[PDB]
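**Student:** Structure in structure tokens, see below.
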Amino acid sequence: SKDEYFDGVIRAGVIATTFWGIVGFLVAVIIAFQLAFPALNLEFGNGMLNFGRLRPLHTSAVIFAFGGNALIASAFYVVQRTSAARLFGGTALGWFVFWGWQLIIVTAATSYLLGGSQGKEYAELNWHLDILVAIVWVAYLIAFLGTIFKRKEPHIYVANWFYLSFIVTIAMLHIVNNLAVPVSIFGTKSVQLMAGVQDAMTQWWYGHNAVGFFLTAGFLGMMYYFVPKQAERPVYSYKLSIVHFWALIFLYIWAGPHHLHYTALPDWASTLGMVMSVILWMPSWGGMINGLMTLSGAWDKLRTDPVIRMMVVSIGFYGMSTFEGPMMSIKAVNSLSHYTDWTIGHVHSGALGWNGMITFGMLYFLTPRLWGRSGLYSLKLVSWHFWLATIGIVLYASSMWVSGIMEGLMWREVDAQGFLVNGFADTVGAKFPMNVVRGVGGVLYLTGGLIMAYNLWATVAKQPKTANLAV
Amino acid sequence: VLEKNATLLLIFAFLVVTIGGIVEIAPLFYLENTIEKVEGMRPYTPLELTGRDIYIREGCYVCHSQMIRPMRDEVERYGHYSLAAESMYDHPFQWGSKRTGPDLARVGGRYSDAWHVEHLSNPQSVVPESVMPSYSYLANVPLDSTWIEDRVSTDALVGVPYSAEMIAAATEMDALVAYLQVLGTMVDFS
Amino acid sequence: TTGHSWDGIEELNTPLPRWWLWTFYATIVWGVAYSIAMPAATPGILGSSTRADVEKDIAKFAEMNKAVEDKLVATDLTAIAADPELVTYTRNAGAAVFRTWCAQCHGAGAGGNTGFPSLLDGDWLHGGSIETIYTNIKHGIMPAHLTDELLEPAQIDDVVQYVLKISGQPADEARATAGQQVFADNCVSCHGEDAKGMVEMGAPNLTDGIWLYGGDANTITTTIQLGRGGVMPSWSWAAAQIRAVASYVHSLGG
Ligand code: HEC
Ligand code: HEC
Ligand code: HEC
Ligand code: HEC
Ligand code: HEC
Ligand SMILES: [Cu+2]
């Protein structure tokens, strides 16, 4: 039997997705405030709040915990339905992935503030945690790929192409970038296998591809399932799906050196990164086109359905960032952009605008269904959430652009006499209003997250036994 | 097609995804420019190595870059643009990604130890406008150096030229200052 | 539309958008062009282009502003402070250079703080002359009496009180007699008697007015106990600029 879809894990992951979203974004707001007012840092005593330590916590919680859980819930729900079979690992393998993932985030929460970090971005957790994550991910791929193997229909939905790719590539990236000799039990009590330029390359190959697969590909899978899930029928382009997918999947791995522009990294590598990052523009947009064009005719729905609003706007930000990224990947542009708040602007445009928004919409869609509910408790709240999230994202982006341009310019600016026009401190001071506005925008987005939490909770209350009949 | 075939799709994906990594990462292992240390350079002294770990633990990297780009203005501000050879020993590499604070790569003497102590103790005190967090605990905690030998041994395994003699021979604030003082020094003297 | 449905979802067989195609192809073409043009070429740079552009940037900068610096170098530091052409451009830019390099220790104002000298004022530890200031800048930069058996716990207190009297007048009679005697013995050698101080040593005058230095009895006790040990790092490596800065610092007082 077991004809019914295993909703179990998806339910757990969805709720946790909301929870981690709140935790991660709140850390985001707090650290932002710390940039605005350093007092928020403990003056005497490292303690609980210190920016250097908290920052990676924000990073990991937001990406792996929030984004990660979103990916788990979405992939488990989506693959099951798209292929029409009950999850291959079942409660056992899949639930293991749930608890295991939970353990991973919990360990991050304890470990990071404690000070144990490799110092490698998006890599920060210590080796023991790395082994745990590798194990959980291995289990996760078996469940997912197994689900595909067990499918009913002969064809495999493109959404699964993206999810599947994301799964495999992240595993490879994680293993490779994490090679390190353990000196001690924890924290970064390991030293990376590589050093210098090589370490930088491995790091950014890993680092970009992280957003590339974890944040883009996997989420593209989400978009592929959820955007078309609507009352309106067909409008899409399958051939684009094919071109866009392969081209993206191939091209994206080359993008690593754009991080490294005008650094110690050899010129040839930097160039390869730039060129491929520019080629990357097309496939990435292919995703957005495929998503949006699908809406055509359907647009009237946008006023009606806020979940749709979220998905659509999500693609808007996605395209924007996928455009801005290639531009910043040009050496001349990077010359200005690098080390400035602009990089952050770019990150949150994609993070809040694309990743968060699509996952949000995804959850609003799925959680009622998984919960054995016709719909969310209040649509109005989804709308309010939509607005809060949108203004917050835009405010964040605007502030960062102003700050970033100001910083790059101020840093580079030379006088008539040839001397440096501004002290670094002057640039720092210039940045303050930007820091505050950013703090506010992020705060608003966070509030939207709270509204989501309230709404979801209300809906969650309704029924025990929410097997949703056959499905 | 290959739409239908799970194994084929998986294999092609793994293959497609691999090319960039093989093309970019692998050749670097082989290239000498990125491998060769500056001639003068030696590995971090045990105090400096410990301090570097502290710099890692604290999260200094999150605000401070250690990579000078080859532009005139940054050369003017920071000093000689960073060279691959400088980072040869760095497991893991410290190059920044963000400059909330200024670039640290070449503070090969720029400030006195005393200044560093006061500043780390309370950045606002020395630089009123600073965003930097206060790190007074550094003064509070002493180093046991139990682990230092293990750390150097591991680094040697990794390729760092520590002598047996170096291992045998080997406050946190002291270590951090020691680390900061070495940065970028290797190139200038050599 | 295509025949197979994936739970609700069906997909249209549609063509790639022409513009999308064009942009994709264009990017590819640009990439090939870039690679041929970059490392594998472009004209303008002999050999092969690289980060080598750095040299060009510096070189053109040098051509453009070499004259200004070169003119200044011939001129003496005193002259470079006076003259608003070089001299005034030397204060604003020297002042420009000052902010970037010096401000973090000596204050944006150049007024200084505890542990760092006030460059604006009249008082100079190493000497106010142009040569002295220049030397301070170019080549960069107090004995622990607590230990020297004789000084001890009490001797230090006494000397501190006496110095505060040289600087002004507090009231402590034991802390005065003893201190006078000690100062004449030891301190006076570097700080002189009546604390004129000696510029050669960088020993500051004890007969000063209220400055940023820890005048308090306790602070004086600490400096006497433990001694000083302050550094002015050399700008000869890091820094022409040193000269303009000397001209600026000199201009600062007057
Ligand atoms: C922190 C590391 C400093 C740097 C950066 C700069 N200065 Fe400095 N300077 C510093 C100290 C602690 C002292 C006092 C040293 C002592 O005798 O205890 C000084 C002294 C000077 C002087 C001499 C002043 C005098 O009384 O004769 C000059 C002229 C001076 N400093 C200039 C100067 C310039 C131009 C700087 C930027 C290039 C600069 N200093 C940086 C500490 C520090
Ligand atoms: C984020 C906020 C940080 C944190 C995590 C660190 N620093 Fe910094 N730092 C920051 C700013 C905005 C500034 C400029 C204002 C100031 O000088 O106080 C600095 C400055 C420094 C400097 C001086 C650099 C220079 O002027 O050449 C140093 C040496 C420095 N910071 C060191 C340092 C260390 C060791 C850190 C980890 C404990 C650290 N910083 C963290 C902002 C931030
Ligand atoms: C020989 C060298 C001596 C000796 C024998 C004494 N002093 Fe000190 N002193 C000396 C120098 C070069 C400096 C400057 C230190 C620095 O700038 O880092 C000082 C400084 C002091 C100060 C501090 C002045 C200030 O607050 O800026 C004091 C209070 C002082 N010296 C006192 C002092 C006393 C009481 C001595 C006899 C016990 C004495 N000095 C001897 C150089 C030298
Ligand atoms: C991926 C999802 C994601 C979400 C959602 C997110 N962030 Fe971040 N955040 C990141 C990443 C990635 C970085 C690291 C950027 C870098 O290393 O350049 C970061 C870094 C930051 C920083 C450090 C900035 C700096 O200059 O060092 C702040 C502040 C911040 N985020 C605030 C926020 C706020 C406020 C929110 C409010 C919702 C938020 N974040 C939500 C991903 C996210
Ligand atoms: C989350 C959504 C997201 C999307 C979508 C995205 N990136 Fe980014 N981008 C990031 C993050 C996170 C960083 C910061 C990495 C770091 O910490 O240095 C970044 C930084 C960058 C930088 C600046 C690196 C530096 O330090 O100067 C470039 C260039 C870049 N990305 C290119 C791209 C390209 C090319 C694409 C797609 C074609 C893209 N981005 C899409 C998240 C994203
Ligand atoms: Cu990237």
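Throughout, chain C uses Swiss-Prot numbering, with the displayed residues spanning 13-52, 60-160, 174-271, 281-295 in order.
If you're wondering, the header gives electron microscopy, 7.2 Å.
Cβ atoms are placed via backbone N, Cα and C, with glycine included.
Sharing the record's features from Swiss-Prot:
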BINDING   C:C121, C:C124, C:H125, C:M264  heme c 1 binding site
BINDING   C:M174, C:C219, C:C222, C:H223  heme c 2 binding site
VARIANT   C:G66 to R  In strain: MT1131
VARIANT   C:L96 to V  In strain: MT1131
VARIANT   C:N250 to K  In strain: MT1131
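Tell me about the setting of these features in this model.
**Tutor:** Reduced to three states, the DSSP call for C:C121 (heme c 1 binding site) is coil.
DSSP classifies C:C219 (heme c 2 binding site) as coil under the three-state reduction.
A 10 Å cutoff on Cβ-Cβ distances gives C:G66 (variant position) a total of 7 other Cβ atoms nearby, all chains included.
Within the same chain, the residues at least 6 positions away from C:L96 (variant position) whose Cβ sits under 8 Å from its Cβ are C:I149, C:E150, C:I152, C:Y153, C:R284, C:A287, C:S288, C:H291, listed in sequence order.
For C:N250 (variant position), no same-chain residue 6+ apart in sequence has a C-beta under 8 angstroms from its C-beta.
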**Student:** Check each of C:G66, C:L96, C:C121, C:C124 (the recorded positions) against chain B and write down, in sequence order, those whose C-beta lies under 8 A from a C-beta there; write 'none' if there are none.
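**Tutor:** Answer, by Cβ distance to chain B: C:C124.
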**Student:** Considering only the recorded positions C:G66, C:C219, C:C222, which residue has the minimal Cα-Cα separation from C:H125 (heme c 1 binding site)?
**Tutor:** C:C222
**Student:** At the level of the C-alpha atoms, what whole-angstrom distance separates C:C124 (heme c 1 binding site) and C:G66 (variant position)?
**Tutor:** 44
**Student:** Cβ within 8 angstroms of the Cβ centroid of C:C121, C:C124, C:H125, C:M264: which residues besides those meet this for the heme c 1 site?
**Tutor:** C:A122, C:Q123, C:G131, C:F135, C:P136, C:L138
**Student:** At the level of the C-alpha atoms, what whole-angstrom distance separates C:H223 (heme c 2 binding site) and C:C121 (heme c 1 binding site)?
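**Tutor:** For C:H223 (heme c 2 binding site) versus C:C121 (heme c 1 binding site), the Cα atoms are 27 Å apart.
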**Student:** Which number gives the other C-beta atoms within 10 angstroms of the C-beta of C:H125 (heme c 1 binding site), all protein chains shown included?
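**Tutor:** Other Cβ atoms within 10 Å of C:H125 (heme c 1 binding site): 20.
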**Student:** Translate the DSSP assignment of C:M264 (heme c 1 binding site) into the three-state scheme.
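**Tutor:** In the DSSP reduction, C:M264 (heme c 1 binding site) maps to coil.
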**Student:** List the Cα distance (Å, whole number) between C:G66 (variant position) and C:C219 (heme c 2 binding site).
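**Tutor:** About 65 Å separates the two Cα atoms.
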**Student:** In sequence order, what residues of the same chain, 6+ apart, have a Cβ less than 8 Å from the Cβ of C:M174 (heme c 2 binding site)?
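**Tutor:** Correct list: C:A235, C:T255, C:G259, C:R260, C:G261.
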